[PDB]
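One structure below.
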Amino acid sequence: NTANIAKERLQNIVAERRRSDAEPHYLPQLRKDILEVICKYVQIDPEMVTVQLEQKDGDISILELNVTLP
Amino acid sequence: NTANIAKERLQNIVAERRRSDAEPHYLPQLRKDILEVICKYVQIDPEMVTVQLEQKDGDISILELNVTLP
Amino acid sequence: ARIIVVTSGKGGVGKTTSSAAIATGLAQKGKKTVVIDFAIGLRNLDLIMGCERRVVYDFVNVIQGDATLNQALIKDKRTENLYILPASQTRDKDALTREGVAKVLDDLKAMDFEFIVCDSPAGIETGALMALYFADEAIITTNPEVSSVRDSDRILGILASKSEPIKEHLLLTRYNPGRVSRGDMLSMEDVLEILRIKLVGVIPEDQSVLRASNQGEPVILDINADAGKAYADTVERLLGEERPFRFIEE
Amino acid sequence: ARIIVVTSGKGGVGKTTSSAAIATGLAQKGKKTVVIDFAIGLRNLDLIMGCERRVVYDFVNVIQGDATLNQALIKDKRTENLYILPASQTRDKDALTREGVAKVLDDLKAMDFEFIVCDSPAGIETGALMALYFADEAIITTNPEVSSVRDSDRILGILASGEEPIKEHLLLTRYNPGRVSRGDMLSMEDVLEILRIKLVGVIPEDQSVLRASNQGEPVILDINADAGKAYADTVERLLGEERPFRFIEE
Amino acid sequence: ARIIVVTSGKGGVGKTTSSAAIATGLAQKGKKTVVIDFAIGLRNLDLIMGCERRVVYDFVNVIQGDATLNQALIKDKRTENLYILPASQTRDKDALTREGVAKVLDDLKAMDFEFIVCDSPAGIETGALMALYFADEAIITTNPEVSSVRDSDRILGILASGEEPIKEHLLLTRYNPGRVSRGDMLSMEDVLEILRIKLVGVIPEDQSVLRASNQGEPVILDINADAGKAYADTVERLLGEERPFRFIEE
Amino acid sequence: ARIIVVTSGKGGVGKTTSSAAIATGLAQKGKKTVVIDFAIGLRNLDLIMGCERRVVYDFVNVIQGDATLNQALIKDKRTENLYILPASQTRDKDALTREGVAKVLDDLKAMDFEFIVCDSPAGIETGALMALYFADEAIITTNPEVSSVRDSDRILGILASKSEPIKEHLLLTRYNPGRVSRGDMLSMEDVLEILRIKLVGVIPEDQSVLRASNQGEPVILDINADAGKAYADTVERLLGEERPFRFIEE
Ligand SMILES: Nc1ncnc2c1ncn2[C@@H]1O[C@H](COP(=O)(O)OP(=O)(O)O)[C@@H](O)[C@H]1O
Ligand SMILES: Nc1ncnc2c1ncn2[C@@H]1O[C@H](COP(=O)(O)OP(=O)(O)O)[C@@H](O)[C@H]1O
Ligand SMILES: Nc1ncnc2c1ncn2[C@@H]1O[C@H](COP(=O)(O)OP(=O)(O)O)[C@@H](O)[C@H]1O
Ligand SMILES: Nc1ncnc2c1ncn2[C@@H]1O[C@H](COP(=O)(O)OP(=O)(O)O)[C@@H](O)[C@H]1O
């Protein structure tokens, strides 16, 4: 049943596409620049090292990032 | 009532001290090295730029860090 | 006049087939319609409308004042009320100016066209941006396939970074209910849960579509073709009539 | 190193499917191969190779010195000897420079890649021109359909306009022998009499191709798929071995 | 013989007062006890025991063989069964060796001492590490204050990092129930919820303690002092007798 | 720049309280001030200044080039002109090198700090020796108690075995005039007749000090606290202004 695999793969990207318009133009540029850089000192590929932005009821943001190490 | 303020300030530290023994001698060295570095490109002080390690029932870890931006 | 862009991002999903069948269907319903090819250097609309050999002047010729709208418009011989404005054949990105396209569209409204169907090219670059820019409505053409759904989402992002808004519709094309139930193909509902827009039509996979482009005869003209009937339903929905969705169950 | 462009003009004919299956097949044969997505703002190669989520740095990142070839290359996990360089996702047409692309290609030759497969986008514009510019060979991907054959001819005109010229090959894709004999589809021979170039492969219409992109697994990896077997034949022919054409008769 | 270290990390919490009062209380109960000053260059135990002027040889003198345990031990004149081994007064950190301290402790067990009370200095450095190293039990001395609770936690980390582990006890000192209820001072329960160890005693803030060190007379000897009575309760608890906690309510 | 060490020998006399209140008071008077924690493995200054959670880099990090003075300095948020350099948390005696500490002090003079307050740890060992070594002035912090007066005298012996000499001052802390007149506590004059140095301040026993460290707010900021006012007098005397000694009579 490949229709189910297709549906899951799709949501994770269009969630990704829906997300890119909420972020600034630099904040995601920096994360990709430096968090992945801790590769030389850690070394893992994603393979989810999750990234999730949140917000509070007061014009505040919350960029949380999960690091699931195996 | 300053005894209550004292108690809260204390728990945050002794949680900090209880925590330092749970992880490697480098992982917290790197985070302090580079996450705070995104200061030049972002600029905010903790403001507990929160940090929480988790684990799964399969010898797996989950280093998550919250970034509450004002 | 309702300016309707037929767009997609992904190449080869059925934009041309849909632009042709829909423009024809509207003409059949007595609505004076023109379908315009917005492609840059690739002439595919005239091939599907079957008038590849009557093309004298094109869209860019009219914009640069080398020809009148009357000289470039091709009146369809098979269907009353239908006209075609064909694409330029220069490798030139520019040509189709914003001011130029706007001037052409105003002339067409002045000629009393009720429907101006804009057959957009693939991509998110020049030709595609120009075709949606003046639209009142957009028909996002999609297949139950991973590349097509991803590229349609990118196109919705571009249509939305305009904040009367563009009325958006999903035209799910090359659908196969049998494939959906055997779990091999994204269902109509899976596609709606992802691209969250109003469904305007579902075109079944039909062997009549290859036979139609072979002849240069839009598939709505084949009264026995399931794809033809689903395009006639779409035209009804565009004219404001509710119609149950056929060819979604096997 | 053999630089092979997979091109077409017409959108949705099978360029991505073919670029993926062929790059994989070559890797399987022990030839160190890289497949590069030359698209502008539409990432479809990573989706078909199944590595859409491992994409950190892309082709444009390497050209602008924001990343090394080592940082942007994705080593396939399923097949040994295979690497993917994914496409940029900016609407910027400029991004891909002639000097930039040439520098990347030289670095890849220096890394001892035997085969550099260039997955070209649709059209005759920027991305498509850049993918064929440095090619040693071109795989013209075509369907037995009127729009596709017309657009492939336009592409041959561009490939044809110092050294040994671009070696051209026809990859006839989505073929259906049954449809050909009922007189509904252009035959292999009809297509060769029009686009007069050497046949390198014939990919049958196969229900395995939709299942393959659903999983992000190139169709050559499905050992029961007819499309997979026809792609393995194509790879043999690219390596200089003659092979009889299968799936041309019913 | 039970080797009990009196430790804290934070300076000036009551280690010396407690080491003195507890060693005396145990001696009063007929248990032959010695209290040893583990400080490096600061002699504070002899000052509180009131024998600052009878100090001839000290702990380091015995370790370096310049004196016998009999020559350095000071038999208390006021209480039967009590002895004091005073601290060295050199700035030399080395002086106190692991092998040296172990040899002294074995000699004391051989002299039939039931209780060896180790009065540790402040810090986490040399003298403090040496006093807890051979302990069977640790009395963590703490005030209801932020610096003291933080430094006691650091000490617990060191005590925790073969056999039955060091038995740990909390000696909450300089408590003031009135201050706790007006919300100005951490309560006994607040301190236990943070340093999660067994409570062994609570010493109230008492004006008798300043008067006791002024005279060089441990506060347990003042039969009217509340701090004295709370130290006598602590001694009972160390001897295995349960006792209700006095001076915790106002 | 005036480098002022706050020292004592005896633990828990008020060094941290005094270092904090004095550094703040000087900052309030518009003098750019930094207060440095010289402790080895015990962080108590950041706790009293209320910035325990903003500590990223410390004194040892700056010495070993893992951080700049700008990265380790914490600018106080509550008082203008005030900065904190916090202590390392390694059990390591060395770390704080003579050459290292000197380099930091020169950088601070270069940053235009008028006052560099050195919060020394207890003892006569490493951390304490390092804090007084470069001092221009020493504030000997003492209680009207026997252990404290004995240990302050030992510290004066070390400050004097240097023969512009270190300017020495006595900060008599936790004074209680009522206790003095009932004959239970050494008077201010008794302490001066023993440690024969210039009196710079007398801090009364005040219930405001426990409330201040509970909040992480130096006691000089509490405008109703007697201890706060006596610290503001001390700051005046350090700036060269004579002030009558308050809170010495009941
Ligand atoms: N409903 C359908 N059933 C079968 N084939 C279809 C259908 N719709 C389109 N096609 C085929 O898909 C291909 C793409 O159609 P086309 O209209 O040219 O795409 P586009 O305009 O998006 O490039 C053609 O080869 C056409 O025959
Ligand atoms: N041999 C085949 N049999 C059946 N479907 C195919 C075959 N080759 C390609 N397709 C389908 O045709 C569409 C276009 O394929 P794709 O490789 O993405 O086109 P392109 O890369 O040329 O734009 C896809 O929906 C793919 O599933
Ligand atoms: N229960 C108490 N009530 C009042 N003052 C006390 C009490 N316990 C200790 N003190 C005072 O606290 C200070 C530190 O006591 P001390 O035993 O010398 O500390 P340490 O040995 O831990 O360095 C002394 O000035 C002592 O008089
Ligand atoms: N003037 C004062 N009145 C009351 N308590 C005080 C006073 N000064 C200091 N203290 C208390 O004495 C203890 C020691 O203070 P601290 O500054 O931490 O000492 P040190 O730095 O010398 O170790 C703390 O528990 C503090 O609350």
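Just so it is clear, chain F uses Swiss-Prot numbers, and the residues here are 2-164, 172-258, in order.
According to its header, the structure was obtained by X-ray crystallography, 4.3 Å.
Cβ coordinates are placed from backbone N, Cα and C, and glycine is handled just like the others.
Copied over from Swiss-Prot:
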type	residues	note
BINDING	F:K11, F:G12, F:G13, F:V14, F:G15, F:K16, F:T17, F:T18	ATP binding site
MUTAGEN	F:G15 to S	Less effective then wild-type
MUTAGEN	F:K16 to Q	Loss of activity
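For the recorded positions listed here (F:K11, F:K16), the lowest count of other CB atoms within 10 A around the CB belongs to F:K11. The recorded positions near ligand 3, defined by a Cβ under 6 Å from one of its atoms, do not include any of F:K11, F:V14, F:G15, F:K16, F:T18. With a cut-off of 8 Å between CB atoms and residues at least 6 apart in sequence, the same chain places F:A123 near F:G13 (ATP binding site), listed in sequence order. For the segment bounded by F:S164 and F:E172, where 7 residues are absent from the model, the Cα separation is 10 Å.
Packing around F:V14 (ATP binding site) is summarised by its Cβ count: 27 other Cβ atoms lie within 10 angstroms of its Cβ, all protein chains included. When Cβ atoms from all protein chains are considered, those within 10 Å of F:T18 (ATP binding site) total 25, not counting its own. Contact annotation for chain E: of the listed recorded positions (F:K11, F:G12, F:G15, F:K16, F:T18), F:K11, F:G12 place their CB atoms under 8 A from a CB atom of that chain. Take the CB of F:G12 (ATP binding site) and look out to 10 A: across all protein chains shown you find 25 other CB atoms. There are 26 other Cβ atoms within 10 Å of the Cβ belonging to F:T17 (ATP binding site).
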